[PDB]
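The structure appears right after this line, and notes come after that.
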Protein chains: 2
Amino acid sequence: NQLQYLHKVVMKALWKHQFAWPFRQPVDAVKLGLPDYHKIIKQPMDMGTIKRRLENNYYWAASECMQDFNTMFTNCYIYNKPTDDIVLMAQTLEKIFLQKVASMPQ
Amino acid sequence: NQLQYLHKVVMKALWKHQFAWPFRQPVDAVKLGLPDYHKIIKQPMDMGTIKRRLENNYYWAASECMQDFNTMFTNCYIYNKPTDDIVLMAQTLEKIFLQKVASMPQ
Ligand SMILES: CC(=O)Nc1ccc(O)cc1
Ligand SMILES: CC(=O)Nc1ccc(O)cc1
């Protein structure tokens, strides 16, 4: 029920959120012109990957899925400048993620 | 039971962790020589404040306490350089926080 909740409640709300768009696919450092991205970011993560993983029964515990969300947001905070819009977008999304996690079943 | 779990399980493990020390008290931008800290960081947070809040029944829901932890970690990622040791310290602590949150009661 935990993973089903993360898929059907948490990911459903985040995926369609207006600020989701920069996070729905992996960062393409070449297309985005970010030559140092993978020098700085050790473990890339995005909602597209998390969504596919939920759909495919990839996770064993809710904790792993939660860690993936955390990694995605943290990468954003670490790589980007504090004043970048994407940082505010991540913050908004992460607050919702945490709120929903707080109501997750045991 | 949620808030009691965050206090007696989550905060107990984080407080005494070896990487806790930079997070046990508010960032003193004057003493640490960080003149731009409060220009960049809008909502300061630390484990000392969270611990006092848990002790004093400040929180209404686990979500608020969780948000405070998140804010503390996010501030760290946003303000500091990616290669700073404190960033790795925050990451380690946040992973533990999330792991414990995953086993929190409803
Ligand atoms: C998730 C993330 O950091 N995305 C991202 C970063 C910089 C940029 O210029 C475009 C997109
Ligand atoms: C929580 C935090 O960012 N602390 C912190 C940042 C920079 C520094 O030089 C010393 C401490």
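The residue numbers of chain A are those assigned by Swiss-Prot, with the residues present covering 77-182 sequentially.
Method of determination (from the header): X-ray crystallography, 1.9 Å.
Every residue, even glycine, has its Cβ placed from backbone N, Cα and C.
Per Swiss-Prot, the features are as follows:
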BINDING   A:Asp112, A:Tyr155, A:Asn156, A:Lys157, A:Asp160, A:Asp161  protein binding site
MUTAGEN   A:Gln78 to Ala  Loss of homodimerization
MUTAGEN   A:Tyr113 to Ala  Abolished binding to histone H4 acetylated at 'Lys-12' (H4K12ac)
MUTAGEN   A:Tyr153 to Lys  Loss of homodimerization
MUTAGEN   A:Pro158 to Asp  Abolished binding to histone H4 acetylated at 'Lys-12' (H4K12ac)
MUTAGEN   A:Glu170 to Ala  Loss of homodimerization
MUTAGEN   A:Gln182 to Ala  Partial loss of homodimerization; when associated with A-154
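Feature map: annotations from Swiss-Prot on the structure.
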residue: A:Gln78; record: mutagenesis position; DSSP class: helix
residue: A:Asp112; record: protein binding site; DSSP class: coil
residue: A:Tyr153; record: mutagenesis position; DSSP class: helix
residue: A:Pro158; record: mutagenesis position; DSSP class: coil
residue: A:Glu170; record: mutagenesis position; DSSP class: helix
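Separating the Cα atoms of A:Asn156 (protein binding site) and A:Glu170 (mutagenesis position) is a whole-number distance of 16 Å. Taken over all pairs of the listed protein-binding residues (A:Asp112, A:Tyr155, A:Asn156, A:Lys157, A:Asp160, A:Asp161), the Cα spread reaches a maximum of 20 Å, rounded to the nearest whole number. A:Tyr155 (protein binding site) has none of the mutagenesis positions A:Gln78, A:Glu170, A:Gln182 nearby, counting only those with a Cα within 10 angstroms of its own Cα.
Under 8 angstroms separates no C-beta among the recorded positions A:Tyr113, A:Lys157, A:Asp160 from a C-beta of chain B. The candidate set comprises the recorded positions A:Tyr113, A:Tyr153, A:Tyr155. Of these, A:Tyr153 has the most other Cβ atoms within 10 Å. A simple way to gauge crowding: the CB of A:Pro158 (mutagenesis position) has 16 other CB atoms within 10 angstroms, across all the protein chains here. Across the fold, the C-alpha of A:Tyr113 (mutagenesis position) and the C-alpha of A:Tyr153 (mutagenesis position) stand 12 Å from each other. Only A:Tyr155, of the recorded positions A:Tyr153, A:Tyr155, A:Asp160, place a Cβ under 6 Å from an atom of ligand 1. Nearest neighbour of A:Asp161 (protein binding site) by Cα distance, taken over the mutagenesis positions A:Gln78, A:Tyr153, A:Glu170, A:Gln182: A:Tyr153.
Between the recorded positions A:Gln78, A:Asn156, A:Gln182, the minimum number of other C-beta atoms within 10 Å of a residue's C-beta occurs at A:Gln182.
A 10 Å cutoff on Cβ-Cβ distances gives A:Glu170 (mutagenesis position) a total of 23 other Cβ atoms nearby, all chains included. Cα-Cα distance from A:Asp160 (protein binding site) to A:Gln78 (mutagenesis position): 33 Å (rounded to the nearest whole number). Taking the C-alpha positions, the distance from A:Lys157 (protein binding site) to A:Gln78 (mutagenesis position) comes to 34 Å.
Cα spacing between A:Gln182 (mutagenesis position) and A:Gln78 (mutagenesis position): 7 Å, rounded to the nearest whole number.
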